[PDB]
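S.K.: Okay, handing you the structure first.
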Amino acid sequence: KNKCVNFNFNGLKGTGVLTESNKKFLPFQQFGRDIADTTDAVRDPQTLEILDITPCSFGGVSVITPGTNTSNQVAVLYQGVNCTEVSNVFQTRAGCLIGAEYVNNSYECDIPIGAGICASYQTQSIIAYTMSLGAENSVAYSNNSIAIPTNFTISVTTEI
Amino acid sequence: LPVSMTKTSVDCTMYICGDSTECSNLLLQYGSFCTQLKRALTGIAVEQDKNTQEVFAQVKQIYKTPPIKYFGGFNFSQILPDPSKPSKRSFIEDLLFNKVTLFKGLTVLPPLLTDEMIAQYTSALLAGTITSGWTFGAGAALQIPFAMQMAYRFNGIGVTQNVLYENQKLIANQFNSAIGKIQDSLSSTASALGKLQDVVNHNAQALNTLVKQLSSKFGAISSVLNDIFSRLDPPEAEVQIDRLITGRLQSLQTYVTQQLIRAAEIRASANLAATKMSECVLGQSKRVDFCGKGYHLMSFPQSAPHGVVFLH
Amino acid sequence: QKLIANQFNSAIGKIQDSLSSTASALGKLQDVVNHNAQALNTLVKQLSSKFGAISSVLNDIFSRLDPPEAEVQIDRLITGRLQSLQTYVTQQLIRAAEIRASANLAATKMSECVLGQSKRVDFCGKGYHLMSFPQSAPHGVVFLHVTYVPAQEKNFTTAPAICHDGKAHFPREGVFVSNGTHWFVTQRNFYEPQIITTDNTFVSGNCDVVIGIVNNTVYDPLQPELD
Ligand SMILES: *[C@@H]1O[C@H](CO)[C@@H](O)[C@H](O)[C@H]1NC(C)=O
Ligand SMILES: *[C@@H]1O[C@H](CO)[C@@H](O)[C@H](O)[C@H]1NC(C)=O
Ligand SMILES: *[C@@H]1O[C@H](CO)[C@@H](O)[C@H](O)[C@H]1NC(C)=O
Ligand SMILES: *[C@@H]1O[C@H](CO)[C@@H](O)[C@H](O)[C@H]1NC(C)=O
Ligand SMILES: *[C@@H]1O[C@H](CO)[C@@H](O)[C@H](O)[C@H]1NC(C)=O
Ligand SMILES: *[C@@H]1O[C@H](CO)[C@@H](O)[C@H](O)[C@H]1NC(C)=O
Ligand SMILES: *[C@@H]1O[C@H](CO)[C@@H](O)[C@H](O)[C@H]1NC(C)=O
Ligand SMILES: *[C@@H]1O[C@H](CO)[C@@H](O)[C@H](O)[C@H]1NC(C)=O
């Protein structure tokens, strides 16, 4: 139990872990099926208690690189995988990133990782940071004051 | 108006046969379909995240609200964010977020800009449309009182400014009674936010049809491949596995193609939402029945999980 | 006019300095070419797949297998290639609808920003729009949206109205600003202080209705010349 092993209980061969359950099954049931035709729980044919079958840890591997022209250091991100199970470790909401330091200095988003956290080049090592939305500017509001400009600049903005 | 969707990413090996050793040696002769499908889904994922930044991150500087929240009789406590609750959203957006709510190789990717940062973009735009009027959308923020700001809203729609300065306490009482009845009519209605829900329910209906589609036998003996390899010879059952593999790959690409149309639908709605954020909130629009029914005066945007709500 | 003209030529002269330094500034039209060039090479390299048949080349299976068996693998390769060609145009039809929707956005922009003046705030560039200048492109269009941005701001004491002779006074164009111990009128987007007269103000009712009204004199321009 509690290991990724091949299960075969009167057929139904596959790969998955075995954990103790909590529901009260009916005695005529042999193997339980979850939604959309996936086997959730098969009871032991010998000792007659019930156990859930959870699939193995899987997910996408995202490699965050800054470009070969700058450096060769990378950072691997396992999407939706808690890396308590399989050099700095940072866990985000999308997954836990391996190979990047987390700083408190919030800057502009260069490489979109997810969940409000982006990565960029320090310049030496790959950093991880919360995205800086912008500088705070509390306007001094007053019911007896107005701001009117004295000069002006003409700007020409391009578009593609 | 809907802005973004659920960014989905599909795996190849677990969807077709679900952790089998036969698929890793047999799917490589099919070409590079697994490269092509993930280019389309990640092509959606950077696209839909671009649309929410094109709508909510239109401002560059984060404007903060003054502590003296008196604007000449007007009341904006229901649209400015609450400092007491830790989510920093208003009363309407807490009603907006609680009204609408929401493996086999199918994973869900969360968006980059989280909901508190969309609410912080909503709080910055609400502080800009109150303290400055049109100046924060066209350049630097100029401080202006709200009673004289509404005189700029009134002079643009053709009425001269003496009407507001004689009836300011009636206009301030009429707007506060109207904005108090907005959340009363929004919660009492059952299908007021049905547009954001059908976006969620259609994407929910697409993936559950996709995982039910593997349960079909595809004209073969069974839908599970462990029974096919055990009952027949591997040259005899190779025509049965290729019957299933092209059936499931067509099932996945049909899911990709209709998602590309729906992503092109909502991105076209998000560019429609991007101008309706710009002309109604960041400026004033002289159109007819664009920023609400009637002569446009002002607008107030509110946050949403997968959309945007304008109080025109 | 000497200040506006040199601000305009310095703004249009730094565009070639900005676009040559930022090589990824013109990335948006090149992904249109790069997505089509990657799609045709995907369509070309898909012929190397066997599609579950004996071989990827079709001439040898006509030469090796007998026609009672060879058309079975040919029909596998034909339905694999016809599905490859049908999906390629279908991904092209979604992409052509995106470019056509971008083309009508480009068509309405030159109709509104080049041929005339649009008063929308972030349609023809960021800021107060004055005019624009389109430029040619191999597969798109490049607009040079000339805008108007204010600068060198200054705070002033304001008032909604002015009571004089038992009567209120409301300005026609602009608002009332002040230094302190004086009051003048100016427009909104520029600072131009003028002496308050009856030429730019109008009287409507008494002055004790307006909240926060200040008391000051209004110089009638026909009064000192007649006396
Ligand atoms: C099988 O034998 C074991 C040991 O004698 C016993 O604990 C278990 O209950 C038996 N199971 C059944 C179904 O008889
Ligand atoms: C690396 O950068 C240099 C300097 O910009 C450039 O000349 C060179 O072509 C680049 N190489 C690659 C592979 O991008
Ligand atoms: C992830 O692993 C850590 C370390 O064991 C644990 O504390 C945490 O609760 C785990 N999170 C989830 C969601 O299982
Ligand atoms: C960020 O702040 C926390 C709390 O003070 C501190 O423990 C941590 O070391 C800081 N990290 C960096 C990179 O400064
Ligand atoms: C202006 O605002 C201050 C602070 O909010 C308040 O004390 C004062 O009464 C207001 N004056 C008017 C005329 O509204
Ligand atoms: C705004 O509404 C709240 C809630 O009823 C009330 O407590 C507050 O006094 C109101 N403020 C004004 C200025 O009317
Ligand atoms: C006006 O601006 C000056 C310069 O920034 C500042 O010192 C002063 O406090 C401001 N006055 C008001 C009333 O905002
Ligand atoms: C405002 O400041 C002083 C106040 O005595 C006055 O002399 C000055 O002329 C006024 N400014 C303008 C632009 O008129």
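Following Swiss-Prot, chain A shows residues 535-620, 640-676, 690-726, kept in their order.
Per the header of the entry, the method used was electron microscopy, 3.1 Å.
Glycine is no exception: its Cβ is also placed from the backbone N, Cα and C atoms.
Straight from Swiss-Prot, here's the annotation block:
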- A:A570 to D: In strain: Alpha/B.1.1.7 (VARIANT)
- A:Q613 to H: In strain: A23.1 (VARIANT)
- A:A653 to V: In strain: 19B/501Y (VARIANT)
- A:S673 to A: No effect on O-glycosylation by host GALNT1 (MUTAGEN)
- A:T676 to A: Partial loss of O-glycosylation by host GALNT1 (MUTAGEN)
- A:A701 to V: In strain: Beta/B.1.351, Iota/B.1.526 (VARIANT)
- A:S704 to L: In strain: Omicron/BA.2.12.1 (VARIANT)
- A:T716 to I: In strain: Alpha/B.1.1.7 (VARIANT)
S.K.: Among the variant positions A:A570, A:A653, A:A701, which residue has the fewest other Cβ atoms within 10 Å of its own Cβ?
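M.R.: Taking A:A570, A:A653, A:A701 as the variant positions, the minimal 10 Å Cβ count falls on A:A701.
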S.K.: Less than 8 Å, Cβ to Cβ, versus chain B; work out which of the recorded positions A:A570, A:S673, A:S704 satisfy that and list them by sequence.
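M.R.: From A:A570, A:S673, A:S704, the ones near chain B are A:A570, A:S704.
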S.K.: Please identify, among the recorded positions A:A570, A:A653, A:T676, A:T716, the one with the smallest Cα-Cα distance to A:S704 (variant position).
M.R.: A:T716
S.K.: Check each of the variant positions A:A653, A:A701, A:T716 and report back the ones whose Cβ is under 8 Å from some Cβ of chain C.
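M.R.: Among the variant positions A:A653, A:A701, A:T716, the ones whose Cβ sits under 8 Å from a Cβ of chain C are A:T716.
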S.K.: Around A:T676 (mutagenesis position), how many other CB atoms lie within 10 A of its CB?
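M.R.: Here the count is 9.
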S.K.: How big is the Cα-to-Cα gap, in Å, between A:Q613 (variant position) and A:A701 (variant position)?
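M.R.: Roughly 31 Å, rounded to the nearest whole number.
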S.K.: I'd like to confirm something. Which of the recorded positions, A:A570, A:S673, A:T716, has a Cα closest to the Cα of A:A701 (variant position)?
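M.R.: It is A:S673, whose Cα lies nearest.
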S.K.: What three-state class does DSSP give A:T716 (variant position)?
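M.R.: Note: A:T716 (variant position) is coil by DSSP, not helix or strand.
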S.K.: With every protein chain in view, what's the tally of Cβ atoms within 10 Å of the Cβ of A:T716 (variant position), excluding that atom itself?
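M.R.: So the Cβ neighbour count for A:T716 (variant position) comes to 12.
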S.K.: Distance between A:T716 (variant position) and A:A570 (variant position) at the Cα atoms, whole Å?
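M.R.: One finds 68 Å between the Cα atoms of these residues.
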S.K.: Expressed to the nearest Å, what is the distance separating A:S673 (mutagenesis position) and A:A570 (variant position) at their Cα atoms?
M.R.: 41
S.K.: How many Å lie between the Cα of A:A653 (variant position) and the Cα of A:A570 (variant position)?
M.R.: 39
S.K.: With a 10 Å radius around each C-beta, find which of these recorded positions (A:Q613, A:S673, A:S704) has the fewest other C-beta atoms nearby.
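M.R.: It is A:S704 that, of the recorded positions A:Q613, A:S673, A:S704, has the fewest other Cβ atoms within 10 Å.
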